[PDB]
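Below is one structure, written out as structure tokens, with a few remarks after it.
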Amino acid sequence: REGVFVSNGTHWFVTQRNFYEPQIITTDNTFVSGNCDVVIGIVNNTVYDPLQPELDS
Amino acid sequence: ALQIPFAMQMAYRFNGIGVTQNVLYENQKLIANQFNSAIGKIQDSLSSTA
Ligand SMILES: *[C@@H]1O[C@H](CO)[C@@H](O[C@@H]2O[C@H](CO)[C@@H](O)[C@H](O)[C@H]2NC(C)=O)[C@H](O)[C@H]1NC(C)=O
Ligand SMILES: *[C@@H]1O[C@H](CO)[C@@H](O[C@@H]2O[C@H](CO)[C@@H](O)[C@H](O)[C@H]2NC(C)=O)[C@H](O)[C@H]1NC(C)=O
Ligand SMILES: *[C@@H]1O[C@H](CO)[C@@H](O)[C@H](O)[C@H]1NC(C)=O
């Protein structure tokens, strides 16, 4: 949604463009579009979803 | 100077005009063909007349 994806070499994070501050990639940090065929150089990682830990009740 | 992949630079630049980043990435080959073609048209324009 803002900032950019990065990895330290094993874990993927989003972070803001001008100051490294890694955050877990989530359904709140991101927006969906299209599908995995279209984008050049897309990569595979889990996206965490903050509702599901609540619906684990 | 901080390196960044050129498509991701254009994604920031599109987001800088209120066009959402995925509008670049879903159209990257079209955008590259338009840009490469437009540069070619500058050479023709400059070649055609002083
Ligand atoms: C990439 O970043 C993650 C998070 O900082 C690192 O994973 C953690 O590493 C520490 C130390 O080895 C562990 O105590 C934590 O349990 C790890 N957390 C998770 C969520 O796995 C990871 O090691 C870093 N990788 C590189 C290549 O630097
Ligand atoms: C990301 O994950 C998908 C599966 O979720 C991978 O897609 C498979 O890739 C192999 C090799 O090209 C194919 O034989 C399978 O048929 C693909 N399956 C699907 C559902 O498309 C994909 O390769 C992974 N991408 C990366 C960069 O690791
Ligand atoms: C990125 O560059 C490597 C070589 O450095 C190449 O093998 C790979 O196919 C390229 N991938 C993309 C998505 O451009």
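Following Swiss-Prot, chain A shows residues 1091-1147, kept in their order.
Method on record in the header is electron microscopy, 3.5 Å.
Each residue, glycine too, has its Cβ placed from N, Cα and C.
According to Swiss-Prot, the natural variant A:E1092 to K carries this note: In strain: Theta/P.3. A natural variant is reported in Swiss-Prot for this position, A:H1101 to Y, and the note states: In strain: Theta/P.3. Swiss-Prot documents A:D1118 to H as a naturally occurring variant and attaches the note In strain: Alpha/B.1.1.7.
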Could you say whether, by DSSP, A:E1092 (variant position) belongs to a helix, a strand or a coil region?
coil
Least buried by Cβ count (within 10 Å) of the variant positions A:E1092, A:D1118:
A:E1092
Which variant positions from the list A:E1092, A:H1101, A:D1118 come close to ligand 1, meaning a Cβ under 6 Å from one of its atoms?
A:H1101
Please report the three-state DSSP label of A:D1118 (variant position).
coil
Between A:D1118 (variant position) and A:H1101 (variant position), find the distance joining the two CA atoms and give it rounded to the nearest Å.
18
Measuring CB to CB from A:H1101 (variant position), give everything in the same chain under 8 Å that is also at least six residues away in sequence.
none
Quick one: which of the variant positions (A:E1092, A:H1101, A:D1118) have their CB closer than 6 Å to ligand 3?
none
Helix, strand or coil by DSSP: which one applies to A:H1101 (variant position)?
coil
